[PDB]
Amino acid sequence: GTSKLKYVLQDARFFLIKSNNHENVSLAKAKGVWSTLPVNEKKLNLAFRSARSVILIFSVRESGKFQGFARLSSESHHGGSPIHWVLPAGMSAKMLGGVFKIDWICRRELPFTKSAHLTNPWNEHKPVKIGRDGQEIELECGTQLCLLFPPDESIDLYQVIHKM
Ligand SMILES: CNc1ncnc2ccsc12
């Protein structure tokens, strides 16, 4: 069903994640972690304090798809086990040192062809598939893009609902 999903998405904030590789999204799906550059780290730390839910919607560059979406369950932290990211060119471990804990809500893919009717008022009304890493997605466009994903029946949102 979609009832607990809508409950999670109520008054949430949505951020677009553009990973440069599939490997790190894979790693993020396994370990429930994500790291971004300092500029977006600050943005997500600020958003986590400000909304009942901060939703990250993932898309690997040049895949033509979103790969799922997840909920921030913490602010970033530095000093844990060095998460073996496939560092992208121009990025160092120090830059990606801030680690957000996340609870996945859907690990299923959604092809861009299916979100062509959705545009983002915070990105000049461009199709929601278009945007840099960190682009915030406006409440209604974000909500509807999430509802477009196939249900991920392996996930039980009771766990995520209580942290709210
Ligand atoms: C784990 N962090 C990342 N992995 C792959 N691509 C990007 C782009 C900005 S952060 C990031």
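First residue shown is number 1, and so on along the chain.
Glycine residues also receive a Cβ, built from the backbone N, Cα and C atoms like all the rest.
Straight from Swiss-Prot, the features:
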| type | residues | note |
| --- | --- | --- |
| BINDING | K18, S19, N20, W34, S35, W85, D133 | RNA binding site |
| DOMAIN | 12-149 | domain 'YTH' |
| MUTAGEN | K18 to L (Swiss-Prot position 361) | Does not affect ability to influence alternative splice site selection |
| MUTAGEN | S19 to A (Swiss-Prot position 362) | Does not affect ability to influence alternative splice site selection |
| MUTAGEN | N24 to D (Swiss-Prot position 367) | Abolished binding to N6-methyladenosine (m6A)-containing RNAs |
| MUTAGEN | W34 to D (Swiss-Prot position 377) | Abolishes RNA-binding and ability to influence alternative splice site selection |
| MUTAGEN | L37 to T (Swiss-Prot position 380) | Reduced binding to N6-methyladenosine (m6A)-containing RNAs |
| MUTAGEN | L44 to E (Swiss-Prot position 387) | Does not affect ability to influence alternative splice site selection |
| MUTAGEN | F66 to D (Swiss-Prot position 409) | Abolishes RNA-binding and ability to influence alternative splice site selection |
| MUTAGEN | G68 to I (Swiss-Prot position 411) | Abolishes RNA-binding and ability to influence alternative splice site selection |
| MUTAGEN | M95 to A (Swiss-Prot position 438) | Reduced binding to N6-methyladenosine (m6A)-containing RNAs |
| MUTAGEN | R132 to F (Swiss-Prot position 475) | Reduced binding affinity for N6-methyladenosine (m6A)-containing RNAs by 9-fold |
| MUTAGEN | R132 to A (Swiss-Prot position 475) | Reduced binding affinity for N6-methyladenosine (m6A)-containing RNAs by 100-fold |
Between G68 (mutagenesis position) and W85 (RNA binding site), how many Å separate their Cα atoms? 19
For a Cβ distance below 6 Å to any atom of ligand 1, name the recorded positions from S19, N20, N24, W85, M95 that qualify, or say none. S19, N20, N24, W85
Of the mutagenesis positions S19, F66, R132, which one has its Cα closest to the Cα of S35 (RNA binding site)? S19
Nearest to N24 (mutagenesis position) by Cα distance: which of the recorded positions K18, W34, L37, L44, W85 is it? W85
Under 8 Å between C-beta atoms and at least six apart in sequence, can you list the same-chain neighbours of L37 (mutagenesis position), or say none if there are none? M91, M95, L96, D133
Fewest other Cβ within 10 angstroms of its own Cβ, chosen from the mutagenesis positions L44, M95: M95
